[PDB]
Amino acid sequence: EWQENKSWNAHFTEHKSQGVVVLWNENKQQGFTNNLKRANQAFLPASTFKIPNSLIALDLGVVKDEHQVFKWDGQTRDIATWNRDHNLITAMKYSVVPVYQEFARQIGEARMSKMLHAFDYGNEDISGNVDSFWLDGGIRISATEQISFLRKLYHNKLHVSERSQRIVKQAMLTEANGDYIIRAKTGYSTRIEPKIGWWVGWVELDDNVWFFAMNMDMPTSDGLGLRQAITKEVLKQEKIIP
Ligand SMILES: O=C(O)c1cccc(-c2ccccc2F)c1
């Protein structure tokens, strides 16, 4: 069911880094990784939490649809793309933390905890501040656990409406061409050691789907582009994408 290929570590060590990539072949129900131990180690989800947060906000009516405008609160932040109005699509695309912090405040502790348990999401622990627990609270999730959650979303099997799941999968759209579609979400965790980057999602082909979840050491922001680049290089090596 699971195969470990330690030779794939070169994808990370060649960049003076360390990390894990986990792949899941949906048709064959088989998984692959470079490091079984790190594949099951739990990290802060950081901005990958925008996936469950979006689902919960939509299903509770906190967000009406993907067109609703969330007005900039007028506070200048150091990320230029955050100093503007957003909807669900652009908030996901630019990982706009302050929009999702307001989502969480409106969801509230009780409903957030209840829904993460219903999702079987990570350690299901929202200890910390309701508007930042996915950045510096007690919640943790592993790469393998990300795969399990994403598979439920793909199949519309999460305990929210089909509509809510379709809208979030639209918002996850990252790349599409004549060969494949990628729906995914990046993450960047800096408030608790070790600092890491995430990329989780899946690749749609004509006749199969490959789920993926990766994290890697991220001592500075200079390496953030390696999250997608390394993953796509693994996918190409495995002849999943051209
Ligand atoms: O990688 C991203 O999509 C992304 C989106 C928003 C902010 C950031 C970021 C970059 C450097 C330092 C702190 C940060 F939050 C990264």
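Using the numbering of Swiss-Prot, the residues shown for chain A are 24-265, in order.
How was it done? The header gives X-ray crystallography, 1.8 Å.
Cβ atoms here come from the backbone N, Cα and C positions, even for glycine.
Annotated active site, acyl-ester intermediate per Swiss-Prot: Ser70, in sequence order, evidence recorded as experimental evidence. Annotation comment: Swiss-Prot describes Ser70, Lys73, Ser118, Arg250 as beta-lactam binding site, evidence class similarity to another entry. Recorded in Swiss-Prot as a mutagenesis result, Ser70 to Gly carries the remark: Increases thermal stability. Abolishes hydrolysis of cephalothin and decreases catalytic efficiency about 60-fold with respect to ampicillin. Listed in Swiss-Prot is the mutagenesis experiment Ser70 to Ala, annotated as follows: Does not alter thermal stability. According to Swiss-Prot, the mutagenesis experiment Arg189 to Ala carries this note: No significant effect on catalytic efficiency with respect to ampicillin. Very little reduction in dimerization at neutral pH. Predominantly monomer at neutral pH; when associated with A-206. Slightly decreases thermal stability. Significantly decreases thermal stability; when associated with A-206.
This view paints the features noted in Swiss-Prot onto the structure.
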residue : record                   : contacts (Cβ under 8 Å, 6+ apart)
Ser70   : mutagenesis position     : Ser118, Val120, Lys208, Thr209, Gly210, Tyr211, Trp221
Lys73   : beta-lactam binding site : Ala114, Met115, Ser118, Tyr123, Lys208
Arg189  : mutagenesis position     : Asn179
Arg250  : beta-lactam binding site : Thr209, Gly220, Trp221, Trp222, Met237, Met239
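Of the chain residues outside the beta-lactam site list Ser70, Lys73, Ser118, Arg250, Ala69, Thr71, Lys208, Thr209, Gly210, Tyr211, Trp221 have their Cβ within 8 Å of the site's Cβ mean position.
Filtering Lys73, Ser118, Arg189, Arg250 by Cβ distance to ligand 1 (under 6 A) retains the following recorded positions: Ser118.
Across the residues the record lists as binding beta-lactam (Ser70, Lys73, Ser118, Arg250), the two Cα atoms farthest apart are 17 Å from each other.
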